Amino acid sequence: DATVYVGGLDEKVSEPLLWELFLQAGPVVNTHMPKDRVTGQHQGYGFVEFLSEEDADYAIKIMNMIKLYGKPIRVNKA
Amino acid sequence: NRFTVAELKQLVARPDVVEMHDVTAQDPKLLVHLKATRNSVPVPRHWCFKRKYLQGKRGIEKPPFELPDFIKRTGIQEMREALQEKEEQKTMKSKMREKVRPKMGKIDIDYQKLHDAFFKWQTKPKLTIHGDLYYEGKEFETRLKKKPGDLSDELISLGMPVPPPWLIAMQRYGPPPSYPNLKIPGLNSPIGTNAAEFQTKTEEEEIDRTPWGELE
Amino acid sequence: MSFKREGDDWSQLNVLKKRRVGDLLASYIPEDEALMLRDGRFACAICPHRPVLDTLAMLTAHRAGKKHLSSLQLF
Ligand SMILES: [Zn+2]
């Protein structure tokens, strides 16, 4: 579960902000939030590697708490 | 004849430091004793890497050096930039001709400004405490990782009066398993009684903060 | 030395020669292919391991070589 997939985001959101968003729940050890080079903008889906299982199990619940720019965010195991 | 890692880890007073290869040491007990002593800095990590130190593809794109601010206050960079931008336009004829008829008073900054840059505006840079060894990726992996119960100003996005929106659900769903000892108000922390914050106020009243022996 | 030039500064002439060799050889290298480092050295951007070469003469001589040509056709 150490990693989660996160959908439905707005490009003003940032990886550093995202790390602080999910570390509100529990620390994101490895952050991945693609920067698309071609048009220089984000599609808004994320992958998160944690310390161990603990971060992963919480992950799905952490999704409900999240609400970026008046919108929700998908979090599921991976 | 030699220890495996488990016996070594139990035999240390502190088993977090032992690595795969410490058992290959000629005296492994003393090695793990020294690795767990205070204030000693570890062996640079690239001792085992096959690629040479600092010879890595990311290091190709390093930007030019930037001057400090108190030096850019002198205006040296704009003057010398303009100067060398003229000197690429000149031919060898013209350069060798102004070497016999020179031009005085060209690139002169007054002395008082240069003295003030060094004796008034100098600022100490960011320094690093002992044991903070540089390694190759260091200046990119310097973002670190901010703990629950501590929020950033920007996370403004919530726009909520000051408790957390998620908590109204953490009490519902339960305390997260990943954190065994975490404490948040309303679940197991005072918004019992709430006298914890009063302690800090009373102590903060008690302290004198006047540093001894400073300049007048 | 103003009216008719006297002498020559062979060190600065050698600096000029290095610039003219650089301009000449650089005009035959497309801008993606070569990356110029902070100190004035050059890396080959085709080859996946980015070898770094000291002059443009060496970069051109590298781009002739067979390792570069094999790495070129994959890209
Ligand atoms: Zn090449």
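Shown for chain B, in order and in Swiss-Prot numbering: 458-602, 604-613, 615-621, 629-657, 688-712.
Keep in mind that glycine also has a Cβ here, set from the backbone N, Cα and C atoms.
DSSP assigns B:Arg471 (mutagenesis position) to coil in the three-state reduction, outside any helix or strand. The annotation that Swiss-Prot gives for the mutagenesis experiment B:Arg471 to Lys reads: Does not affect methylation by PRMT9.
Following the DSSP three-state reduction, the secondary structure of B:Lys507 (mutagenesis position) is coil. Mutagenesis annotation in Swiss-Prot: B:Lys507 to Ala, described as Moderately diminished formation of omega-N monomethylarginine but greatly reduced formation of symmetrical dimethylarginine; when associated with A-509; the structure shown retains the original residue.
According to Swiss-Prot, the mutagenesis experiment B:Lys509 to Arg carries the following note: Moderately diminished formation of omega-N monomethylarginine but greatly reduced formation of symmetrical dimethylarginine; when associated with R-507. Abolishes formation of omega-N monomethylarginine and formation of symmetrical dimethylarginine; when associated with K-508 and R-507. If you draw a 10 Å sphere around the CB of B:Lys509 (mutagenesis position), it holds 8 other CB atoms from the protein chains shown.
Among the sequence features in Swiss-Prot, the mutagenesis site B:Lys509 to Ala is noted as follows: Moderately diminished formation of omega-N monomethylarginine but greatly reduced formation of symmetrical dimethylarginine; when associated with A-507.
A C-beta separation below 8 Å, combined with a sequence spacing of at least six in one chain, links B:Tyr510 (mutagenesis position) to B:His503, B:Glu593. For the mutagenesis experiment B:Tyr510 to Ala, the note given by Swiss-Prot reads: Does not affect methylation by PRMT9; when associated with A-506.
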If I take the alpha carbons of B:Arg471 (mutagenesis position) and B:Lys509 (mutagenesis position), what is the distance between them in whole Å?
32
Using a 10 Å radius around each Cβ and counting other Cβ atoms from all shown chains, which of the mutagenesis positions B:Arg471, B:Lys507 yields the largest count?
B:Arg471
